[PDB]
Structures are given as structure tokens and as C-alpha cells.
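Visitor: To start, I am sharing the structure in question, which I have written as C-alpha cells.
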Amino acid sequence: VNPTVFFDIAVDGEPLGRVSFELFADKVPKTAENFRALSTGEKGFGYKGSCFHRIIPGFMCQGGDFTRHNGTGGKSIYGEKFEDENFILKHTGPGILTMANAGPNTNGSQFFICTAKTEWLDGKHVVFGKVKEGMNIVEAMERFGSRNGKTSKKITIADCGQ
């Protein structure tokens, strides 16, 4: 019933493998739809070609800034940053997909793939999906991260879709 999307991940342009995600459209439909549509490219823009610009071991891989590629950009499919949809789902472990934001009600297009149980985000970040296949690839990505998230290689979404 929930939709599934994928990213093909590359490291300095060399394929690392495919990560797939379940999006929890049954609980956070607006937030799921935003990520789903950015993954397909159906609105004419989205995640294909973007990078994970901040990777912090023990915490997350952060991506989704497909406009400035550095955390300062990103945009939703709604024409404006959108509200926190709900906090029904919690940060229960590695593989959780949750929105990155600039505080309450500032969701754009950036997200974390959690690499640990990140319970310190509960009630502040909207959980909207989880890794289905390819968690080992996310663990491999995490190894290219460092203290404040600087990545040692360019980690990109070479392709993506539903």
C-alpha cells in the first residue's frame, strides 16, 4: 500500500548501489508526496543529480538540497516551505527517513537518512519513511562523513524514481 522510491547512489561518480525507501503515505501523506514527487522528477525538478552534502557518523546522512547543493537551498513541490504535518512516527532506529528543517513549519526538500536511533529529533522532525533495501549502502555512505558532516568524497543521487 505505501509507495516505494529508490536512489542509485554514486561516490565520485562510481556506482555504490541502490537504496529503496517505503514512504509512509498512510500517516504523513503531504510529506510523503513531496519526497515521492521530488524522487520521480514529475514536477520538472527534484533529487536526481543532487548530493548528500552533510554526513555525520552516529547521526545521519543529509540530502535534498537540489538547488544549492550545500544546505542553504531546497524547495518543496508546494511553492513555499510547508508545515510540520504531524509527529505520529518517532525516530526508532537506523534507516528512518525524516525531514530536515530550519525550525517548526519550514519543511522544504531536505531530509536525513538516520544512521542510528535519533530520539533527540522526536517532536521536532517529521518522520515520513524508512529504508527498505540497501541499508548497507547507507552505512557505507556514513563512512565518508566526519565531525561536522564534511564528506570526503562526493556522494550523489545518480538516478531516482518510483
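So for chain A, numbering is Swiss-Prot's, and the shown residues are 2-163, in order.
Any Cβ shown, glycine's included, is placed from N, Cα and C.
Relevant sequence annotations retrieved from Swiss-Prot are reproduced here:
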| type | residues | note |
| --- | --- | --- |
| MUTAGEN | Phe113 to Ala | Reduced ability to stimulate MAPK/ERK phosphorylation |
| MUTAGEN | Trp121 to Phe | 75-fold decrease of sensitivity to CsA |
| MUTAGEN | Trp121 to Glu | Loss of peptidyl-prolyl cis-trans isomerase activity |
| MUTAGEN | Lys125 to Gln | Acetylation-mimetic mutant; no effect on its interaction with TARDBP |
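Explain the structural surroundings of these features, please.
Guide: In this structure, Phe113 (mutagenesis position) is part of a beta strand by DSSP. Around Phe113 (mutagenesis position), taking its Cβ as the centre, 24 other Cβ atoms fall within 10 Å, counting all chains.
In the three-state DSSP scheme, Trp121 (mutagenesis position) falls into the helix class.
Neighbour count (other Cβ atoms within 10 Å of the Cβ, all protein chains): 14 for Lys125 (mutagenesis position).
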Visitor: Cα-Cα separation of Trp121 (mutagenesis position) and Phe113 (mutagenesis position), in Å?
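Guide: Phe113 (mutagenesis position) has its Cα 13 Å from the Cα of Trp121 (mutagenesis position).
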Visitor: Could you measure between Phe113 (mutagenesis position) and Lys125 (mutagenesis position) for me? Cα positions, answer in whole angstrom.
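Guide: Distance between the two Cα atoms comes out at 13 Å.
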